[PDB]
Amino acid sequence: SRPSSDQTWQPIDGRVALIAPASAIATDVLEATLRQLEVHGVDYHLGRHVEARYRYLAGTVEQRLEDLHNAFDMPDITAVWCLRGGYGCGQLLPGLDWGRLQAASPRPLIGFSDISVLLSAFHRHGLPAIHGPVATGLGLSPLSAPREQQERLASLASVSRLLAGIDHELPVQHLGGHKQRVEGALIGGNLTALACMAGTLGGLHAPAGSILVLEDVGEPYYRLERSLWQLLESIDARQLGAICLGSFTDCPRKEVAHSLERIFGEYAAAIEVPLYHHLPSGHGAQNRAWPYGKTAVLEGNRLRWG
Ligand SMILES: [K+]
Ligand code: NA
């Protein structure tokens, strides 16, 4: 839409498994998160190791795998909502039992940031997923600007709304390349996270025709370029349908002579892949959920899925 300001949650049937596959979580934020799930009538299961700490990680690989596997063992679970991104979920890939995950009834995996790595791996294995807010967004101290807090809340609500199938599109703007309709699977997420898996068993799943969404946070422009060069070189980039930029938050220009649009535009043109931007997805208050690995269409000023 604009995106829409609407922030009423839809009911979530069943039970949401909460896991922490990446960075460690604060107890106060966790408790506030759980209280908000109860406010919304959302039944949950809290992973046994979500309060573990191992340097900045939410416990060891083994602890995190125990919780991730358990989320697929339990019969009543209808979604797996990651509590926090940051760093570390790619570490789980060597030990992940894909057969155990595939045997379970459908339960979309939800998150963004570092979680983009698991979203991609899930897509590779035909498992449903959502790129959207992490669950601890519910427990954060409110943003000081009321309008930004409202946008955080609309972004959090978009998870249940997408699970329910009631939201179907997000706004975009064409930036470069051809203007024809593009239809393909939605992939991507955090540029840094995905570049940091290239050359590994967790490299981005990028089938032909896909719409590659990219967002990032906290990066100088040269580092964004370095990540983009790596990621595009590492996949069959010329076979992509489109690149669609979300937000680039806390990435100040610092006197770099070329804009971010110029840099991304140059890379997209060199592979003859059209470029879109202004998708309301990323690390700002605007972080609307989108269905990961699902077919969508870029046409005029919208990204629309069925
Ligand atoms: K980053
Ligand atoms: Na390549």
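Just so you know, the numbers here start at 1 and follow the chain as drawn.
Cβ from N, Cα, C; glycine included.
Looking at Swiss-Prot, the entry for mutagenesis of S113 to A (Swiss-Prot position 115) says: Loss of activity. Per Swiss-Prot, active site, nucleophile is recorded for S113. Under the heading of mutagenesis, Swiss-Prot lists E215 to A (Swiss-Prot position 217) and annotates it as follows: Loss of activity. The active site, charge relay system feature in Swiss-Prot is assigned to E215, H283. In Swiss-Prot, a published mutagenesis experiment is listed as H283 to A (Swiss-Prot position 285), annotated Loss of activity.
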Quick one: pull the CA-CA distance for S113 (mutagenesis position) versus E215 (mutagenesis position), whole Å only.
9
Using the structure shown, find which entry in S113, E215, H283 (the mutagenesis positions) has the sparsest Cβ neighbourhood within 10 Å.
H283
Determine, from DSSP, whether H283 (mutagenesis position) sits in helix, strand or coil.
coil
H283 (mutagenesis position) to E215 (mutagenesis position) - Cα separation in whole Å:
8
Three states by DSSP: which one describes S113 (mutagenesis position)?
helix
